[PDB]
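A.B. asks: Structure below; questions to follow.
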Amino acid sequence: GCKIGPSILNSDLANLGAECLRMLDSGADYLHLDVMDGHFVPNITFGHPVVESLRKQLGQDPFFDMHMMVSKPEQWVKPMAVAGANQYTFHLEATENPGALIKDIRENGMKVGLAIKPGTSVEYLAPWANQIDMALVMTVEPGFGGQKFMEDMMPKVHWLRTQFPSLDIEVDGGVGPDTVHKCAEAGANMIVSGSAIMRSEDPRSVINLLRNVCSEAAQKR
Amino acid sequence: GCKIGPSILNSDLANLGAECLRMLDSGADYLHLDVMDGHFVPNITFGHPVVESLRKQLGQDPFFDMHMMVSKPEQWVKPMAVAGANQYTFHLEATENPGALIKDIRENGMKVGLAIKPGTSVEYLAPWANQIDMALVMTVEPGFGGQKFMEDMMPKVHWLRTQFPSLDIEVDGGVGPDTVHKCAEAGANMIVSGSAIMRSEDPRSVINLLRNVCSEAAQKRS
Ligand SMILES: [Fe+2]
Ligand SMILES: [Fe+2]
């Protein structure tokens, strides 16, 4: 049940279709698409219009995990659903009413992801864990780096894995061949990796490595 | 001095490089790139990371007019300059200190555009007209998709052209072959058009039509 989802912010964004296609051909399990509105985080990447074009090119099969680093996640639920997103991963910090938003995401036919930034206690996420499809533990601060993987996020992953053995747990931020062992041993089964994959001359090899480390750790649990 | 700048939001945004190459190969004079942050307008398009990749793909020559429909235009000046934007067109409504922002744009080596939404008096542009490279008169409300061209914006264009004969004036919003003459007769010399160019089998012909309607109307007034 371990899956690798390349992030594409490090890719040639003027040729996004080609970059996604070669990730899929390289054996990516899903694509992790970072949506930043310049308010929740200090960068603007792309929104649903790009997602819609991507979906049109890639067809119906590929799974899009939308990482919604936006200040008003309620606003983009329907646009992302219409664009063809599979999963809407919103930040717990970005809404006063996560329960209502979770309901809305499901009513719009999408899976539910719930993300926490490094400074947010995993204790805030736990109360909602049985309502979501996937928890995302950030391992860098979103919108800034360009940062080193934060090893002190691993206790969050471990706690979640301990308390919720069946929960899919994703990590995102500086994850690569060098740090995937930490994530996998802590309990993560969904791995987002950007530069490590996208800049590789052999992304299939990198993806296989990442998945194999996770799988090995899962079989040990 | 009449120029056509396709807007690219109705293009295949998964292949922005190819779509822009096609526009340039069709004789587009520049590219008009709509940046929306989901706050100043109720849509999110793309930001400087996309611009940086587009500049890399297209090379140094093409001109990018960045239509910054963003709440904090001060924030994206350096990122856009680093990304290789030629002109940073911000909304007058979006800053309380346009003078400082204009200065910051020039200090970062970019040309300065100043945009006004339909509800904003063209008079607000006047104090700044001597400091900017281009005025952008919106002819639809930005961020609400396909809207009808607002002919009642033409007096804004005509007023600007009358007050500032040497000022480049861009129109943007529902502009196509059906409405370009209205813009040109009012004084606009920079025309943004989207679907009418992007959807065509022969975008060169559409671009040429827009440009020549504009040029011949401009020649007439002269
Ligand atoms: Fe992400
Ligand atoms: Fe525009």
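Numbering, chain A: per Swiss-Prot, residues 4-224 in sequence.
Any Cβ shown, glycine's included, is placed from N, Cα and C.
Relevant sequence annotations retrieved from Swiss-Prot are reproduced here:
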ACT_SITE  A:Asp37  active site, proton acceptor
ACT_SITE  A:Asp175  active site, proton donor
BINDING   A:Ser10, A:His70, A:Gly146, A:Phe147, A:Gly148, A:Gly149, A:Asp175, A:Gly176, A:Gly177, A:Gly197, A:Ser198  substrate binding site
BINDING   A:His35, A:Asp37, A:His70, A:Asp175  divalent metal cation binding site
MUTAGEN   A:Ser10 to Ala  Nearly abolishes enzyme activity
MUTAGEN   A:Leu12 to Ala  Reduces enzyme activity by half
MUTAGEN   A:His35 to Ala  Alters protein structure. Nearly abolishes enzyme activity
MUTAGEN   A:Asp37 to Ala  Alters protein structure. Nearly abolishes enzyme activity
MUTAGEN   A:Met39 to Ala  Lowers enzyme activity by 10%
MUTAGEN   A:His70 to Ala  Alters protein structure
MUTAGEN   A:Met72 to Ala  Reduces enzyme activity by half
MUTAGEN   A:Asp175 to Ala  Alters protein structure
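Show me how these features fit into the shown structure, please.
C.D. replies: The Cβ neighbour count for A:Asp37 (mutagenesis position), using a 10 Å radius over every protein chain in view, is 23.
Neighbour list (A:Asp175 (mutagenesis position), Cβ cut-off 8 Å, at least 6 residues apart, same chain): A:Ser10, A:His35, A:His70, A:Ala118, A:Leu139, A:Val140, A:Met141, A:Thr142, A:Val143, A:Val195.
Using a 10 Å Cβ-Cβ cutoff, A:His70 (mutagenesis position) registers 28 neighbours. DSSP classifies A:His70 (mutagenesis position) as strand under the three-state reduction.
The Cβ of A:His35 (mutagenesis position) has 27 neighbouring Cβ atoms from other residues within 10 Å, across all protein chains displayed.
Using a 10 Å radius centred on the Cβ of A:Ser10 (mutagenesis position) and all shown protein chains, the other Cβ atoms total 23.
Annotation for A:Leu12 (mutagenesis position): same-chain Cβ neighbours under 8 Å, separated by at least 6 residues, are A:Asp37, A:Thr48, A:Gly197.
For the recorded site, A:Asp37 (mutagenesis position), the DSSP three-state label reads strand.
Sequence-distant contacts (6 or more apart, same chain, Cβ under 8 Å) of A:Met39 (mutagenesis position) comprise A:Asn46, A:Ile47, A:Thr48, A:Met72, A:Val73, A:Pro145, A:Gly146.
According to its DSSP assignment, A:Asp175 (mutagenesis position) is in a strand.
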A.B. asks: Among the recorded positions (A:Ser10, A:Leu12, A:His35, A:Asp37, A:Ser198), which are close to chain B, meaning C-beta separation under 8 angstroms?
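C.D. replies: So the ones by chain B are A:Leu12.
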A.B. asks: In the same chain, which residues outside the set A:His35, A:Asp37, A:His70, A:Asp175 have their CB within 8 A of the centroid of the CB atoms that define the divalent metal cation site?
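C.D. replies: The answer, listed by sequence position, is A:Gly8, A:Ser10, A:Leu36, A:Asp68, A:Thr92, A:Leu139, A:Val195.
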A.B. asks: Are any of the recorded positions A:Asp37, A:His70, A:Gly148, A:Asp175, A:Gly177 near ligand 1, with a Cβ under 6 Å from it, and if so which?
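C.D. replies: The ones that qualify, in sequence order, are A:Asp37, A:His70, A:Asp175.
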A.B. asks: Among all the protein chains here, how many other CB atoms are within 10 A of the CB of A:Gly148 (substrate binding site)?
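C.D. replies: Summing over all protein chains shown, A:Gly148 (substrate binding site) has 12 other Cβ atoms within 10 Å.
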